[PDB]
Amino acid sequence: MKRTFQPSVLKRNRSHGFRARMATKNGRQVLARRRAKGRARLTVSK
Amino acid sequence: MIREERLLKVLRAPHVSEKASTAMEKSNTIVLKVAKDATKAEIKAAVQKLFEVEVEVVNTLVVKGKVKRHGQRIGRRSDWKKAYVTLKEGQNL
Amino acid sequence: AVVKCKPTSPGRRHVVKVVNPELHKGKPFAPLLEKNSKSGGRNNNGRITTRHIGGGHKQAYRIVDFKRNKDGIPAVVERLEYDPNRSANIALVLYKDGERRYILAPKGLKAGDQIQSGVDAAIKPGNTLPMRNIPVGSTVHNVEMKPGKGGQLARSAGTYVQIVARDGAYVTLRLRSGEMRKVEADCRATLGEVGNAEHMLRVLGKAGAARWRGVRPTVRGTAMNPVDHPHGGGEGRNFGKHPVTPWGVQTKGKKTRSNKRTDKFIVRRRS
RNA sequence: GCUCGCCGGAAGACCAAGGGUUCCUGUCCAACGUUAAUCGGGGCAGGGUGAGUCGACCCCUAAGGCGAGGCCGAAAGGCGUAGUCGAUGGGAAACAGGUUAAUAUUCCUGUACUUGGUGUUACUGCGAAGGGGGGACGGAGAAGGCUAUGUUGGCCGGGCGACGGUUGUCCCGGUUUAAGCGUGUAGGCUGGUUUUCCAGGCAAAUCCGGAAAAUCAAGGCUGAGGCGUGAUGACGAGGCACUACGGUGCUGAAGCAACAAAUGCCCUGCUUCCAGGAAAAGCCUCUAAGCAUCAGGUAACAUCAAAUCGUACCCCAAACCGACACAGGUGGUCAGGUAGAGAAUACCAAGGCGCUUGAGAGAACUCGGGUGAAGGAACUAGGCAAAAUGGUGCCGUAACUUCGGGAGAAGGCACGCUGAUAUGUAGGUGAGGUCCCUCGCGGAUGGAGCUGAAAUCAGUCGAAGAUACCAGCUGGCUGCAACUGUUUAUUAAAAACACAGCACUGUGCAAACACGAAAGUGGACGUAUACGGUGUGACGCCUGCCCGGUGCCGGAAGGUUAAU
RNA sequence: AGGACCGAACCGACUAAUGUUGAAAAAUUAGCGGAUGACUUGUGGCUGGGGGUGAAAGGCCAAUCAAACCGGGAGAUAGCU
């Protein structure tokens, strides 16, 4: 059956990637919480 | 021209294997590990000027590093670059 | 020429076509075409603002000359063409100085026919000229509402506007609505009536024909749940309410004009 | 290794996405593998991915994103012009053969092609975020010409055969060759050329558009395939010499023709139909500012450059998405034989597999199937399930009907094999020869050869000739819904939703209406034959009475009536 | 010609049986509907929570939907267990 995760790298990055978190106020606050929690990978880039 | 300070840092090791060996003893090509940011003009110039031979053409691939592990600790090795340096008819090394 | 299709396969049983042998079978004139991307009924916020729109055939826009600015230069009608963006047909015309333009095609106008815009134009169908020079009681289409702006009244097929008065700087116009409106008399207008009247006689025949003009289905309000439409719910068919829009405003009677700026120009509302 | 079975429009082959070393070799069997394991997609180590031509990057753009200024907004921020990004689309160029354990249009051999830089030489008006062309583009249908590919004959090499026969109307195998370059064909489109003039293409224009003449009747554009060359080369069934028996080298015959034939190519064509079918760059042209014995343009030759990243391997799957080595999901490409209308179906080729627990026994019972005396719905909520029907041709076919249907109504008959008509016909294709020449990829004649239905007559076999697989059960009365469609992903597919059609009502354009603190945007580059809302729901005959209540529309006299 | 007819791919999901600590958190097998269209599909884009989208089922919005998920107010409150 066709499950929910149908992967695509270009949609992974355009959607949840770094240049797209940095592109706005609230994604920068996301990166700030991931750095402050102290996190090995911030976004999902590769 | 390429400066000689750049041109010394490019070639890194001769690559020893059996594909390399049959490339030397069968098709004049010496195979050698180069700098990761080394272009084909740099490798050609560096073999022209550091082994004093005449290079016909260079072919460069980039080899991806293998994820090994020690114990239960993984790690990728490291990517390197391998240059197939096709020499002319007059060569030794 | 309207044609009833023979009833092979339902779906064709009720279709009436409006065929026109004088339309150009071929490609339109290219440098008066441009891209017309379809929207889906959705504004710059992405949201559906006008419902029921979407799909349909790909269409190219045709720059139709509504202004009719080339004054005094005659133009022969080169051909007539199908325009997908309108109810009427468009005539491709060729001015004497070698410029082609598309105009709305009036009623009698065929290929090889002289039209002429401007003040000293002859009064005959196809000639755009200001309404201080048109006689009272003449059918007139493609009417401007502000001088220099372009035609906006009576553009849809088979539609005309009658000039009934010339009191001063204004002409009283019986719009196709039935409404009497004052327009400034310097506004150009094209003589005759616009010419595909039989457009209204076609009957479409099946559901997919509506679909291919870009008209998605209309779910009626009473078939929904109360969360969706004010008509909603009820254990079999159940109306019981005064009929409203999906936003609660009364349909079936309730007047929704509020302008106050253009009420000066309305002599009598429609009836 | 020999047999046996399974897939073969896939369970073969090649990719994209996705994964990321799973690829290949050596080595180990702890754990992982639903068992054992010497094996493995497991552990450990080593190896492996070679590009001017493939793809990305790059040039150009769609939807859409972002957006200097800007308009807007308590702030955050919204929208958006110039612009700038964004492929799933447009834009230069390589093919055959060989090779590795593992890469190959990348390496090697042979033969090519493309775009830029620079230099020389000959001629020369060049020049844009500007003008024009072009790129540039729908659905369906129909043939015609081809090819891939296949079949048969010829040729060449080999065999004459475990059991009757098999020197022949016999058996097995091979019969392959590309890009590029040259020619220009079956088609398809368009009249061509010269001169003058002009309110158009923001300016200019020799370009485009337009208006006059004059002359010629042809020119041009495009185009599959074939043919020639590439190629006296490669490949080639097989033999020969050594053989770490794994193979390794050497040598190597024929290498043709006929017919059939695509869903591929001519074809972005042609015919037709409404529902009227991207953009921008490369490309070709025109000039403006400027530069004008310079620069630049064109042509030939030479020379240099073409960087960077991807390239392993799986990819309908044990490697991706499904927690699993999961009976599920996953886009594109190639598509052989026989029978067949066919990409169905049966059996097969190439190729790949036998599904990572086995050995027995042959109880009840469960699951998947086969058959069944007589009866034949008696079962049951209900013919649920099963059984039955099932092909092609011809005959024949009712009520009712919107005249289309109903209709494949219903119901029948024929069907294999052999021989003759006819040492294979009708038809298709069509050589050599002959005739003419505007002479060749020509047309006329001619029929050799190949292919080849279908029908009749005669005979013969079986219980049965649509023999397997595949492949309608039919009829009568009636409710609802007109019809095709849509819907409760995962107990409801329906009479419900939709629908064409009808009506009412709003809406005069800065439209009503909707999203939006606003700007703005959709409505719509539309304009009342249009658009929005509401109900009803093809079609036919129709749609009666009630305005007291609630709503809406209209009226303005009087009563009451806020801020002030 | 056709929201035409029969029928594979392709899309679907009408019936039955199995399965129901499944091979599978919705499938398999045998039949079944559509199959040139209101079709189907790939790649990208857009719409967002009292909001979207809806041929309307209160369906769908990441195995979640009469108001998603995450985090916080937050140790809500619980005359109840």
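Placed from the backbone N, Cα and C atoms, the Cβ positions cover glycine too.
For the mutagenesis of B:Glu18 to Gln, Swiss-Prot gives this note: Strongly reduces trigger factor binding. The structure shown keeps the original residue. In the three-state DSSP classification, B:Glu18 (mutagenesis position) falls within a helix.
Of all Cβ atoms in the shown protein chains, 7 besides its own fall within 10 Å of the Cβ of B:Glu18 (mutagenesis position). Quoted from Swiss-Prot, the note on the mutagenesis of B:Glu18 to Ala is: Binds normally to ribosomes; strongly reduces trigger factor binding.
The annotation that Swiss-Prot gives for the mutagenesis experiment B:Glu52 to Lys reads: No effect on trigger factor binding. In the three-state DSSP scheme, B:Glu52 (mutagenesis position) falls into the coil class.
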Once the chains shown are all counted, how many other Cβ atoms turn up within 10 Å of the Cβ of B:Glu52 (mutagenesis position)?
9
